[PDB]
Amino acid sequence: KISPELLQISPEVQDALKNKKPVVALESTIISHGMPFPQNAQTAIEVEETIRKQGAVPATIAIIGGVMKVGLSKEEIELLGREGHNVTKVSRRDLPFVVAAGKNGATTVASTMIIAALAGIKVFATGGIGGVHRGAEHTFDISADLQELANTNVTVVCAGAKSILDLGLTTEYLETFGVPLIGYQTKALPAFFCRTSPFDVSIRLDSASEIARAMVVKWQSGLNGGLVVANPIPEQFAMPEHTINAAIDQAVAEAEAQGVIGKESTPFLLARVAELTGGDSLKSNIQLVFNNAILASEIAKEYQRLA
Amino acid sequence: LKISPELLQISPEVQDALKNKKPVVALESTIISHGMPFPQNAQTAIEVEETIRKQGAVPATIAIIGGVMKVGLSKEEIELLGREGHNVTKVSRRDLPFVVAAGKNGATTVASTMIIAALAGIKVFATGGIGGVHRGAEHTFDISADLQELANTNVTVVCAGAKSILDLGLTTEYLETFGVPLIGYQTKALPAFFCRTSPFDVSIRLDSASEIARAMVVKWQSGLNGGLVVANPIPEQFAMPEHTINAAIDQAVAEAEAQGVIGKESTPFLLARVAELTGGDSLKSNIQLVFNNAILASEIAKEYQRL
Amino acid sequence: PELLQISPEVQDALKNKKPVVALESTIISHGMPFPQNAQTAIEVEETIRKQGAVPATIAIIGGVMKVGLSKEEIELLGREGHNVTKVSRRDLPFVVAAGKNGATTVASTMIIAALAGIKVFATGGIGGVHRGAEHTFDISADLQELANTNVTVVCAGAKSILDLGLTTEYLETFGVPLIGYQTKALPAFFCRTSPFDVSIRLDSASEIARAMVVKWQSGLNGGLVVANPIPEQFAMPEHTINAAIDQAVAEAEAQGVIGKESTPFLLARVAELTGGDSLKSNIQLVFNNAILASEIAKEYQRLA
Ligand SMILES: *[C@H](c1c[nH]c(=O)[nH]c1=O)[C@H](O)[C@H](O)[C@H](O)COP(=O)(O)O
Ligand SMILES: *[C@H](c1c[nH]c(=O)[nH]c1=O)[C@H](O)[C@H](O)[C@H](O)COP(=O)(O)O
Ligand SMILES: *[C@H](c1c[nH]c(=O)[nH]c1=O)[C@H](O)[C@H](O)[C@H](O)COP(=O)(O)O
Ligand SMILES: [Mn+2]
Ligand SMILES: [Mn+2]
Ligand SMILES: [Mn+2]
């Protein structure tokens, strides 16, 4: 029952929810910190349209002038893409201040889940989830995303956890906190730019339909928390393992040596891997995002059907 | 509070006991499928139900049958889980929605069991031993979802402590961090599962059922959610020799690690291997501790229905 | 029910919408030696009263969760000392069940304040990730209470005996805002500064209060850490205080100190190695935090 001075849902999205059309949420960190200009905004508007061509309704989420806004104008997206790193990356602990100081912010997966759940949106597409960082056994550097997944009822379609992270530790972590890690048509956990990895999802499902069904069962039996749907990047756009892993490993060593830490790590690694791959990691990431948007449209349609 | 009959079904017996305020004791399915071999699996489970019956209390064995969460089971069902063994999905919280959605059978761990018991409003649950922090968890992050269920869900779990195959010190630390009281029953020293003693202490030591119940009531009436571990030492008669059992466990652990056994397979492999190495003795101790735990859990049950 | 009692001076302010600031009893029983423990408690209360707000010291007396306390009960906690049960969240129901007395930690003080509707609470410094928690898993339940329960905790940062870096990672993970008051760098407790930074620098109590109402109205449960730099003149010498802390921790490890008794031991050991100066620094930072806390509580009461 939040006040409009706090949360503002755009009329497209409101109508969508009234008329029970399927809605897919999207995040703003990917635009501001995830990718450079103008690939971030092109990518974002285009993801929105992809969703539209699948017959669903996009709601991109962000903090515009201190307001939590569900659905955004082309203008505001252009805005986040131009202002870029100057915009505040917003996780859970960041949110109330960016709302109070009335500033603009780009929501992470955590925040995007929070707001989406506030708006009653169950399906959310992104590129890759945050997770347990390499070295975390000694650094305790662990995304708030995982705790959000533990606690907030949103399904997040992604290409897995970002492959710059520690995937093994991430899979243990998700199990401890009772979060389903669903492979869409895959048992092997997808690694972001790359289609497989040495690890496993917690369950393989071959259709949106079964995922929607699981969601309804899960929530109706009271098990609160979200679900991760790991969606492999299409073969056309997949980075070959050896190259990408070399660029990731170098970028991670460099970040260690340079004392990069905290909320700045992921943007640093993503950009540096893009430098190291000459733009290829970035192209692949954009491809992965469109793909997840498509699957996410199918899942939301299937979920709305049941609900 | 009202869960659909398609998802959740309580036996008529357990329903009359709940209705008529008879003290009910919950029981887990995974003990049967993944914790013991056949016929000992089904045999022990039925003899446990009987044991709780002698105490003048009503057992509800919990499992997933044909996609339904089932509180209370028939002899046929217990037996089916028993003979089906590893063919039955081991079910933790992350697992739960998919077994139920897909109409399958599943054997519930402490976590799943607690979840379901809590749905039927059963506060007392007897098992052999709880999951915990695995040896090597500093680097592996392998930490049972049981401990998280304990953190949030209102059930008392009577056991011989954590399975001796785990890392007990880190478990005690973990429970403190998460606000879960670890109650030694008539001991300040943490019971070791197969062993009565460990070089680790419980958080509170209490000598009667009634105290345990009254502490339950203050805890919940006060709004601190989460369960309680009541660690009940195996009786002196059936205990394992420190030397022999420890050697068995250590070999088993080194072996599991060397073979690369990970995830939900770890515990069932280690129990099997330990039973093998001890020429079945460990198993016999396990059974005996389960009966003991059941008796104590019935007493706490009566004392709880009282207040 | 009868399992929580609120002093009439406290309820009087709650009903009448006046600023209330919580305090913890572990500062007293296990935090500081007698007589300075009771003295510090009473004078902290006074500092609040004079600040324009109403002190409520939470503790468990005769099994009761008590909001606001008599000087008799304060002297009792200060004197009976380490003989009083230290109470965290796991501890709580039993100390109540058994009608015993206990000194509440930041965790339990947050709980109790929450039961009574007190959104603002002042302490010296919170528990956190201990040095070597990476191998020991030794992590205060406080961090979890901050993750979950809605209370603002004003302090000197985390007690500097702990592992602060790990503590900041952990706070991020669990979504708990770490607010530096007029500082980017995380207050180091005895020290005014640390190699670590907070999550946001806020310069005024009002800002913090608006952040509070916006945070909870939005439904994000969990508390807030407000880190208050120790006054410049009371700060310990970095070399002396860190040499002390380091030795004390090395000893604690050697001697098999663990669990709930780890922090009290180290504190006692540190003031001993610093010949009372760290305790003196400690008492000052507590007063300072009580002042900032009063301001926050007032500015927040104004706003909703
Ligand atoms: C990752 C984001 C999603 N997809 C993508 O392609 N690129 C991206 O940068 C998310 O924004 C994620 O929530 C964010 O990285 C959170 O990280 P922290 O652990 O630093 O909060
Ligand atoms: C242990 C269970 C209890 N008693 C017993 O004798 N044998 C057993 O197997 C529990 O089922 C426990 O939850 C199990 O270890 C599952 O834990 P993970 O999810 O960590 O595998
Ligand atoms: C620390 C307390 C706060 N300020 C201060 O000046 N001195 C103190 O002793 C708190 O009591 C803290 O919550 C306590 O350390 C709890 O620790 P554990 O429960 O982690 O042992
Ligand atoms: Mn991080
Ligand atoms: Mn495990
Ligand atoms: Mn501790």
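Sequence positions for chain A are given in Swiss-Prot numbering; the residues included correspond to 5-311, in order.
Header says: X-ray crystallography, 2.5 Å.
Backbone N, Cα and C atoms are what each Cβ position is placed from, and that goes for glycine too.
All protein chains considered, the CB of A:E31 (mutagenesis position) has 28 other CB atoms within 10 Å. Residues or ranges marked as active site, proton donor by Swiss-Prot on the basis of sequence analysis: A:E31.
Listed in sequence order, the residues of the same chain lying 6 or more apart from A:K166 (mutagenesis position) and placing their CB within less than 8 Å of its CB are A:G131, A:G132, A:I133, A:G134, A:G135, A:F196, A:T270, A:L274. When secondary structure is read from DSSP and collapsed to three states, A:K166 (mutagenesis position) falls in the coil class. Swiss-Prot lists A:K166 with the feature active site, nucleophile, giving sequence analysis as the kind of evidence.
When Cβ atoms from all protein chains are considered, those within 10 Å of A:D149 (substrate binding site) total 29, not counting its own. For A:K93, A:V113, A:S147, A:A148, A:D149, the entry in Swiss-Prot reads substrate binding site.
Among the features that Swiss-Prot reports, Mn(2+) binding site is placed at A:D145. Under 8 Å, Cβ to Cβ, and six or more positions away along its own chain, A:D145 (Mn(2+) binding site) finds A:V136, A:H137, A:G139, A:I265, A:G266, A:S269.
Swiss-Prot lists A:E31 to A among its mutagenesis entries, and the accompanying note reads: 7500-fold decrease in reaction rate while little change in substrate affinity.
Around the Cβ of A:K93 (mutagenesis position), the number of neighbouring Cβ atoms within 10 Å comes to 21. Annotation of the published mutagenesis A:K93 to A in Swiss-Prot: 17-fold decrease in reaction rate while modest decrease in substrate affinity; the original residue is retained in the structure shown.
The annotation that Swiss-Prot gives for the mutagenesis experiment A:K166 to A reads: 2900-fold decrease in reaction rate while no change in substrate affinity.
In the three-state DSSP scheme, A:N289 (mutagenesis position) falls into the helix class. Under the heading of mutagenesis, Swiss-Prot lists A:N289 to A and annotates it as follows: 17-fold decrease in reaction rate while modest decrease in substrate affinity.
Of the chain residues outside the substrate site list A:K93, A:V113, A:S147, A:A148, A:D149, A:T33, A:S95, A:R96, A:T112, A:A114, A:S115, A:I133, A:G134, A:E152 have their Cβ within 8 Å of the site's Cβ mean position. Proximity to chain C (Cβ-Cβ distance under 8 Å) holds for the following binding-site residues out of A:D145, A:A148, A:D149: A:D145, A:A148.
For A:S147 (substrate binding site), the same-chain residues 6+ apart in sequence whose C-beta sits under 8 angstroms from its C-beta are A:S95, A:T112, A:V113, A:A114, A:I133, A:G134, A:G135, A:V136, A:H137, A:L169. Proximity of the recorded positions A:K93, A:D145, A:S147, A:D149 to ligand 1, judged by a Cβ distance under 6 angstroms to any of its atoms, singles out A:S147, A:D149 in sequence order. Taken residue by residue with DSSP, A:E31 (mutagenesis position) is part of neither helix nor strand, so it is coil. Of all the binding-site residues given, namely A:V113, A:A148, the one with the smallest number of surrounding CB atoms inside 10 A is A:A148.
Here the CA atom of A:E31 (mutagenesis position) lies 11 Å from the CA atom of A:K93 (mutagenesis position). Cα-Cα distance from A:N289 (mutagenesis position) to A:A148 (substrate binding site): 22 Å (rounded to the nearest whole number).
Taken in sequence order, the recorded positions A:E31, A:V113, A:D145, A:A148, A:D149, A:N289 that lie near ligand 4, meaning a CB under 6 Å from one of its atoms, are A:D145. If you take the Cα of A:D149 (substrate binding site) and the Cα of A:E31 (mutagenesis position), they are about 12 angstrom apart, rounded to a whole number.
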